[PDB]
Amino acid sequence: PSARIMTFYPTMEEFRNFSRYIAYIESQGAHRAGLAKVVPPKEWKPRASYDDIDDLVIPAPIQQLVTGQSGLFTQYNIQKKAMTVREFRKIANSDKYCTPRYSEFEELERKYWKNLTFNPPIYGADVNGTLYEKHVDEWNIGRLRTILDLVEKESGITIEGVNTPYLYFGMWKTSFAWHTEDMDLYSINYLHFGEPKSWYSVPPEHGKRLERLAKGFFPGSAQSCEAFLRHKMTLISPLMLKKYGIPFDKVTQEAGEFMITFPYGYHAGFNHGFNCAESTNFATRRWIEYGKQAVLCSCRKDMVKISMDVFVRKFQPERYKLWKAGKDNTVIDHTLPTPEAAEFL
Ligand SMILES: CC(=O)Nc1ccc(O)c(-c2cc(C(=O)O)ccn2)c1
Ligand SMILES: [Mn+2]
Ligand SMILES: [Zn+2]
């Protein structure tokens, strides 16, 4: 109602059916913030121990160089040589790169935005893989069983990090820039272990305002691409958002907790120290209209585009002809929960 980030605490019985619970948190309005936390039942664990992954290879570690001032920044991601987790961790916990001393989140937050452009960190990002054991059937990021699977059930198409899992090994001050998901999908993020990850979110109903702000500050960027925020290079501080009246909220994700982003929910954030997160995209019936209307990067060829055709055919058959003819003028109402939420309404 205030479009603020909500947190949920499912029972183990509730935790069993992933799609149904997302339908439930949406019936509670969680999607309005564009971001929600889910704390799993105490009984649940995805892997017995994380002690046997020191030899896992991070194929393409990136150094995050950041340039900018007064709350506006551009981030250049520079690929470094491959690396084992053990090698990463020891860099991460080294004195040069480890978390500074701090009392409250607010202080660490100030330190992040103050030292953003100094001493570039390394982010072990976009590693193909899962840390779930094969037997875990609840909230398994490797096989969430949502209608996004249609991309690989009806079509034979695989998209790394999108319907397959990605691992993110973070250290202090590693960042994810402001962005929505590819095709404005949902995403799920599970923090396996380590120091926290802090998130900023803008409600989907005020997302355009964020985009107008960004276009204002980066007009050359705006001109050379229709959706340059999809480059995931743009950092904008909470003080800049507050100054220009963009509504937003912030939340800190601890180890063992899930974050869900919702369609067209802009988010950004940073890692507090050494940690590991797993994520992928997923969809619900509500996403389809977002997919249909998503504005994509127009300046790169290696970017993610999902043929919406099969989703329209299967879930909106009465609109298929109209859509295919270019006359579908459905307007998205960001406050409405996905259809599956009828059960709880
Ligand atoms: C390097 C890249 O393609 N960026 C990217 C693409 C899609 C995403 O969902 C995220 C992302 C990453 C995180 C994270 O690094 O923890 C959190 C939320 N979103 C980051
Ligand atoms: Mn994301
Ligand atoms: Zn582009």
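Residue numbering for chain A follows Swiss-Prot; the residues present correspond to positions 10-354, in that order.
Cβ coordinates are placed from backbone N, Cα and C, and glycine is handled just like the others.
Annotation source Swiss-Prot lists 2-oxoglutarate binding site at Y132, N198, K206, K241. Less than 8 angstroms from the CB of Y132 (2-oxoglutarate binding site) sit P70, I71, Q73, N86, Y177, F178, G179, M180, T183, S184, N280, each of them six or more residues away in the same chain. In the three-state DSSP reading, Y132 (2-oxoglutarate binding site) counts as strand.
According to Swiss-Prot, the Fe cation binding site annotation covers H188, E190, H276, on the basis of experimental evidence. Around the Cβ of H188 (mutagenesis position), 18 further Cβ atoms fall within 10 Å across all displayed protein chains.
In the three-state DSSP classification, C234 (Zn(2+) binding site) falls within coil. Taken from Swiss-Prot, the feature Zn(2+) binding site covers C234, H240, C306, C308, and the record attributes it to a large-scale study or a structure entry.
According to Swiss-Prot, the domain 'JmjN' annotation covers 14-56, on the basis of sequence analysis. Mapped onto DSSP helix, strand and coil, the domain 'JmjN' (14-56) counts 18 helix, 7 strand, 18 coil.
According to Swiss-Prot, the mutagenesis experiment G133 to A carries this note: Abolishes histone demethylase activity; when associated with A-138.
Counted within 10 Å of its Cβ, the other Cβ atoms near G138 (mutagenesis position) come to 16, all protein chains included. Annotation of the mutagenesis experiment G138 to A in Swiss-Prot: Abolishes histone demethylase activity; when associated with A-138.
Of all Cβ atoms in the shown protein chains, 7 besides its own fall within 10 Å of the Cβ of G165 (mutagenesis position). DSSP classifies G165 (mutagenesis position) as coil under the three-state reduction. In Swiss-Prot, a mutagenesis experiment is listed as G165 to A, annotated with the note Abolishes histone demethylase activity; when associated with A-165.
Swiss-Prot gives this note for the published mutagenesis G170 to A: Abolishes histone demethylase activity; when associated with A-165. Every protein chain shown contributes to the tally, and the Cβ of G170 (mutagenesis position) ends up with 20 other Cβ atoms within 10 Å. Under DSSP, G170 (mutagenesis position) is assigned to coil, being neither helix nor strand in the three-state scheme.
Among the sequence features in Swiss-Prot, the mutagenesis site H188 to A is noted as follows: Abolishes histone demethylase activity without affecting ability to bind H4K20me2. Reduced to three states, the DSSP call for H188 (mutagenesis position) is strand.
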Around the Cβ of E190 (Fe cation binding site), how many other Cβ atoms lie within 10 Å? Please give the count over every shown protein chain. 26
Which residues of the same chain, at least 6 positions away in sequence, have a Cβ lying under 8 Å from the Cβ of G133 (mutagenesis position)? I67, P70, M92, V94, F97, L176, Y177, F178, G179
In three-state DSSP terms, the structure that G138 (mutagenesis position) belongs to: coil
Where's the emptiest Cβ shell within 10 Å among the binding-site residues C234, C306, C308? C308
Starting from the Cβ centroid of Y132, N198, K206, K241, the recorded 2-oxoglutarate site, name every other residue in that chain with its Cβ within 8 Å, sequence order please. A134, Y177, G179, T183, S184, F185, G278, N280, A286, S288
Fewest C-beta neighbours within 10 angstroms among the binding-site residues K206, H240, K241 belongs to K241
